[PDB]
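Enquirer: I have a structure I would like to understand better, so I am pasting it below and will then ask my questions one at a time.
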Amino acid sequence: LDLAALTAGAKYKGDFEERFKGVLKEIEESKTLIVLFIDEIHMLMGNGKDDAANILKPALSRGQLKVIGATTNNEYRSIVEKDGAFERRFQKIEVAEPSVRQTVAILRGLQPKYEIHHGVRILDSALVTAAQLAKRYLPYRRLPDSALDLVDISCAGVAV
Amino acid sequence: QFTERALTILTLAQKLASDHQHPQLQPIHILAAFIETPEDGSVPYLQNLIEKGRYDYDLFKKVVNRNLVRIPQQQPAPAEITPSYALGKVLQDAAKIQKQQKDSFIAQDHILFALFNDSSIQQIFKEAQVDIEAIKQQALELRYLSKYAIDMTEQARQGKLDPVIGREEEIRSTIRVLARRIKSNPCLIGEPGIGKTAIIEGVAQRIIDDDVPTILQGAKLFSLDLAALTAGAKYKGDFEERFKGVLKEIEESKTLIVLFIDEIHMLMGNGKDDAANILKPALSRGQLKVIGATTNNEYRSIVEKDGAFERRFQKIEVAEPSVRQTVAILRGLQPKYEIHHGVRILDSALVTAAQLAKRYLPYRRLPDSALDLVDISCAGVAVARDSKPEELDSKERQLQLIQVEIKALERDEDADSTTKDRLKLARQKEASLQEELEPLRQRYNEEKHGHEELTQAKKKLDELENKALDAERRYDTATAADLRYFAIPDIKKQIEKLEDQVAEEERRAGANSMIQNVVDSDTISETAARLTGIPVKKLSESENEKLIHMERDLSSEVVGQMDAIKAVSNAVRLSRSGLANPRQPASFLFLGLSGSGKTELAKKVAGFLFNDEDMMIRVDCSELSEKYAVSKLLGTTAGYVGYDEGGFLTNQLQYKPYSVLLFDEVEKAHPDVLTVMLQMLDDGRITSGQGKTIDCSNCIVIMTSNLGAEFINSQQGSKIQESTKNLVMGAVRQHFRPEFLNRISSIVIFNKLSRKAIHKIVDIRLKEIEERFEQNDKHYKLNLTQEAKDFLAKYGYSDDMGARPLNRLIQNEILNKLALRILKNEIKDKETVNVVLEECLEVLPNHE
Amino acid sequence: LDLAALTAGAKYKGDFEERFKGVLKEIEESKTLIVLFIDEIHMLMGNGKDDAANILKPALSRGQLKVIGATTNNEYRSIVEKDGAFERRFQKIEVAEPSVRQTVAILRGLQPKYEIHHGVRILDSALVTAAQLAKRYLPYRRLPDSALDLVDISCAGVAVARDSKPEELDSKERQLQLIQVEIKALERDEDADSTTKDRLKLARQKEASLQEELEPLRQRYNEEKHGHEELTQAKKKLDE
Amino acid sequence: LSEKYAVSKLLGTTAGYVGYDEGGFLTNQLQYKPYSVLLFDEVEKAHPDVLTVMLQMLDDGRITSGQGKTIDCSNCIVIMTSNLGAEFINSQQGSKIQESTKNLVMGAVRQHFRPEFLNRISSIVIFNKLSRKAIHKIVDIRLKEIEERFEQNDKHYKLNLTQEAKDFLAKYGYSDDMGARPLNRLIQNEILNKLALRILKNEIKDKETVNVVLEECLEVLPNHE
Amino acid sequence: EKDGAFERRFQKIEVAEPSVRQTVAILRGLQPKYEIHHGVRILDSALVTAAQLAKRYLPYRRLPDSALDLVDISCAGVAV
Ligand SMILES: Nc1ncnc2c1ncn2[C@@H]1O[C@H](COP(=O)(O)OP(=O)(O)OP(=O)(O)O)[C@@H](O)[C@H]1O
Ligand SMILES: Nc1ncnc2c1ncn2[C@@H]1O[C@H](COP(=O)(O)OP(=O)(O)OP(=O)(O)O)[C@@H](O)[C@H]1O
């Protein structure tokens, strides 16, 4: 539930409350045990706020509305320092960075996607090397993204 | 059939027929019932659908009163008589409305519509109820707090609220304060997560329990803040507008409302600036009953900076429950957890959770974490129901793979050839799995149903109990009696019969493998470990046994020094048992050679007793004079530069209360420090520059010494013998005051140990060194042979510096030699050791 | 006229000032001697002034603007120093803590307001005591208020105690209810005919005994409540 | 203690100097202790100016903290300790301090502490030697207290502090010349410890007994181990 | 300290504080304003003592404030 949900699908003062207490109300009942999530995630600090409870607490309390949230480490601290009620409603989960092995496994699973994306052959050792390099030259950047970007950028390059 | 509101009105309507002694109840009496009295909270009369519609409530009343006069007043025998056919119709019509509206109980509002439709005050001075459009719009609009607060007392009234346990006085304390005519707002003071809102929930319960003084009893209770404080703003005053809104709305209609504030620290007043908190003292006499909340730490700074808060709110302290109290709380919640999760829970798991949760959380509250440890662990067991699809799917999945093979191979020509007709064997496997799957499936269905029914019965019991509790506190002796009159005893019997259906079997202590149960510390330690890391502490062992198993590892890991280990072990066990006076931290004097491993012994002790070698806190006592301050415990006195008090040791001790502290070459310490040491050797309330003490208890303090190193050098046994160890103690007696020696748990004497076992250390380090290379395994052909065993123990390991030089020889003769040939691309994989008498590596590839 | 008056409605530069000037115009015209007041005047001015009322107001130091403000010790010092205008535009009035005797007189003046609110009675010596105790034991809160905290809190203690009196009644009523409910269970049974549940006759001796105590305990309770209420209401009516 | 006697004592911190929370140890904690008591350990070792600082607590209790704030010392009792007159106390003139002996004691303190301070003390109290004639009550009473709490109580030691047990304490424990603190030392090093040697092995269901051996030492109780 | 622009537009003029005697002269000039203000008479000597005494009294007031304060205050006192 996002983007349009946040702003883009509306344009008047008060529309937030109307689409919020509308789509959420629809979600809250009958049509399966709906679990929602946010893609802009930190966004609850703006998409909740006055409605930090209303977004979920009474919808859960009255039935089954559940959500899967997310936040960066800094944003987590911020939502807690700002509100903290989220630590009564939600359960904090750490998400790991994969090892080079795991990264490569991911790349291998998606390797044909990448080959399809550009009509380019990709060496298995390029997934290994890209993962090794990404950690070695950009250790502070997400390994699987960096490894992939290195590949998708270079794939695009040769395609050009 | 009817709501509490409708019942109130109809009770009143029937009452009025008898109060005015009328021949029958009429629509007029119901209208009069709605006009109970001109109460500010009078939804059907002062705030009604007519006043906010078309006609004046006061005049409407006068017409109704005239009609009450017009309906004849009779003697008690002819008085009242009946509800009347007229209202049999109105109330049945109200019931029809309920169906139209999807509402299971009759609303007084529905009565207003049915009632109004029959009636008609056709005066030229019409008071006839405004018609249906105004009436309905206003009805639909029935019922700032709705956007910024939770009505805790109504929640409590409806049940579905955890019982508050271990806060009975705190609850009463706030009620007492609220009764005050001025400055009647209590503020809960204490760490977050201590149950400070449990008190508030408890107050909500006291209100519905009618334990609250009448002056407060008639009030409502709300949970506020954040929504009107920190949620967000675009402009100056956005929060303050919401404050004023609530601060004044509270003075209209709704009797008296008690509010609750989650955190005063968020209010404070931003340099006052006509903001936030500054608006609260403004109404500290102006009703605004409110219970506040903050922490001990912030409270002091809030008051010091504000100057008014302490005269607006009362300082009500709240503290964490003891482990036993925590368990009592958990026990009250134990059956709730069982029905919440669909699992069974051992009482010992609550005990474990409270004990364990406290032990592993220097930075988190016990009741918070105990409640999560239990809710998580029992959720874990609820998740464990996965056992049903786990076993069934592992097999069914294979079955499906087999079925795919079957349809795949049947649809062929080679299907007739034995090439694929051997497929029939796949069909045998399909069938075999189906034969296993059916009794597994039915087993699981039975197991599921067993727990399911048990749970449902428990839920029914709890709701009957909630009804009984409401009936009792509201004095509905009829309902309470019926619930006690076997309704509750019978559901209990059903639960017991369901326990018979649990049918604990000798081979399965509960006929339900889906519900593993929260099994004591197995489930709880596992859960805690999954949440926090996996310590030795996870084990269901006594302090002595955990220690002893680790002592055996300690004895094995340390080369020689077994005598030293045993001396320490004995004292630690004395301390772990509580027999040693708890005020005293264990402490030892490690007397031996420099380079002897004394430090490592202490580190291993940390490695075991506190499960972490790196928690070791160390003190250089040789670089030490009369000014001993920051580098130690004392810090400089605040009021003097050196604010980082006890920067090195105090900080580590206070952030690692369970650890080991070393005094490296303590015999070199300045005499004044040694008197501090006496302080440090007992009575763990060791002072510091800020005035706060250490309270050293669970930190072992180990002083080390080379004072008698020369006697140890005598080599009088691989374990030091009499006439040698007595001389190192002699030197200790000469140097250290008896006063120090009389506090130290033990003087611990170390031995000189030759390469016969030090070589093991060398090998261990070599293993660590190659193994720690996180990114690879170009393992040596570790041809140490005798030449490296002695080279490393001859030009390396020193009687005065131990392994320090081994590490350096290895770095220079092995790793630096290796690094170069790696860069030369002379290594593809592995490498050859070639000690040449000093030491070197051979290149495994031919300089490739 | 402060706080909520000033900034609860102030979002944009100019909103506070509009609200404030609106009022200044109103008070300066037609309506006799309007006198305003401010409690913690420290709130005014701001860190660099930037006219949080205090730059606009001085004109009216000649042109009327009668305002009673209030402050304390050092916050006063710091704002006087930073201001230098309001500083000169008002008379400094030191307000000394009243003597203990004056405090008692205050407590006496307020005695009926405490008794009426709480629905309690107090002793005159209680008033004397609170003033003295506050002087002796609360040296961080000045007398009037400190002594009143002791009075209000003490009265609250009593008010709660009054409202806790139903506990004596409840210890008897709870037994009674356990009994009438258990009798329903014992009587509405087949074992009711059996001597097995005939024990309900003893349960009935007990509900009767409890009622025998509860009646006069309750008559007493109600009358005691009436004593509080009639005194409360009478005092309320008198003051009215 | 030196002129620095700041947060850790009375001076606290003042504007212009490091640290804000101030007078911590005494005046801050006292600020939050509406009634109290104090103890001054080896007060004669105190800096002499500080000895006179104490006059603000001694009477007219307006301690002047680093911020110029006070605690108004009033409903409190302060105990200062010293051994300057020990040379006369140790005269052994009975088990009660005597005339002249006590005057020499007052001499010693007035020649050290300013008398302008000492003369304002409610009283100077001279402790008497106790020795065996009453120390034999300290032993045993203190031990019972240790055992009264024990931990779980079940396994506590029923006292068997025979005259021999008390003799060990008399010979080594009652160090009337250096302090009888060795009694506490011995209870833990001999009793809690040697019983621990069996308790720690879980050889005891409940209760406990200590027997004595002379060269003071304890016997092994052959009910356990 | 912050501007510099207005400085090229205006002439800085220090305004001197009047002496006690000069202050008395202002009190005399305003004397009829005060007598009219409250409907009271004031002695010339009062204007004089006010100015001198005010200096002694109020280190936080300039002579014209301190003097006018005593005069207007006294007149107000008398008005009661
Ligand atoms: N004694 C008790 N009885 C019942 N429930 C309790 C008790 N103590 C604690 N709890 C529960 O444990 C938790 C601790 O409550 P507390 O109010 O201290 O949390 P908090 O400080 O409000 O944190 P937050 O700001 O994330 O709501 C609460 O969720 C409360 O329901
Ligand atoms: N008997 C032993 N058991 C275990 N390790 C030992 C032993 N003897 C020597 N060592 C090793 O040699 C080193 C001896 O360390 P120790 O701390 O005693 O040195 P030190 O006296 O602290 O002085 P420094 O750290 O400067 O060599 C340790 O790193 C340890 O692994």
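Chain A uses Swiss-Prot numbers throughout; the residues present, in order, are 246-405.
Keep in mind that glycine also has a Cβ here, set from the backbone N, Cα and C atoms.
In case it's useful when we look at the structure, here is the feature table from Swiss-Prot:
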{"type": "MUTAGEN", "residues": "A:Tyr257 to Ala", "note": "Reduces thermotolerance 10-fold"}
{"type": "MUTAGEN", "residues": "A:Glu285 to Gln", "note": "In HSP104(TRAP); completely abolishes ATP hydrolysis, but does not affect nucleotide binding, thus keeping HSP104 in an ATP-bound state; when associated with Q-687"}
{"type": "MUTAGEN", "residues": "A:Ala315 to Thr", "note": "Reduces ATP hydrolysis by 98%; when associated with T-218"}
{"type": "MUTAGEN", "residues": "A:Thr317 to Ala", "note": "Reduces rate of ATP hydrolysis at NBD1 nearly 10-fold. No effect on oligomerization"}
{"type": "MUTAGEN", "residues": "A:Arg334 to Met", "note": "Reduces ATPase activity by 80%. Impairs oligomerization"}
Enquirer: Compare the C-alpha of A:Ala315 (mutagenesis position) with the C-alpha of each of the mutagenesis positions A:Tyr257, A:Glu285, A:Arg334, and give the closest one.
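Expert: Nearest in space to A:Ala315 (mutagenesis position), counting only the mutagenesis positions, is A:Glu285.
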Enquirer: I'm trying to understand the geometry here, so how far is the Cα atom of A:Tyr257 (mutagenesis position) from the Cα atom of A:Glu285 (mutagenesis position), in Å to the nearest whole number?
Expert: 22
Enquirer: Only counting partners 6 or more residues apart, tell me which same-chain residues put their Cβ under 8 Å from the Cβ of A:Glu285 (mutagenesis position).
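Expert: Correct list: A:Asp247, A:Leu248, A:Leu251, A:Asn292.
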Enquirer: Give the distance between the Cα atoms of A:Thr317 (mutagenesis position) and A:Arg334 (mutagenesis position), rounded to the nearest whole Å.
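Expert: With distance taken Cα to Cα, A:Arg334 (mutagenesis position) is 18 Å from A:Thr317 (mutagenesis position).
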Enquirer: Counting across all protein chains shown, how many other Cβ atoms sit within 10 Å of the Cβ of A:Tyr257 (mutagenesis position)?
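Expert: A:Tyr257 (mutagenesis position): 7 neighbouring Cβ atoms within 10 Å.
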Enquirer: Cβ-Cβ under 8 Å from A:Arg334 (mutagenesis position), same chain, 6 or more residues apart: which ones?
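Expert: Set apart from A:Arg334 (mutagenesis position) by at least 6 residues yet with Cβ under 8 Å, we have A:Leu301, A:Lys302, A:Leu305.
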Enquirer: Measure the Cβ-based neighbour count of A:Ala315 (mutagenesis position), defined as the other Cβ atoms within 10 Å of its Cβ.
Expert: 17
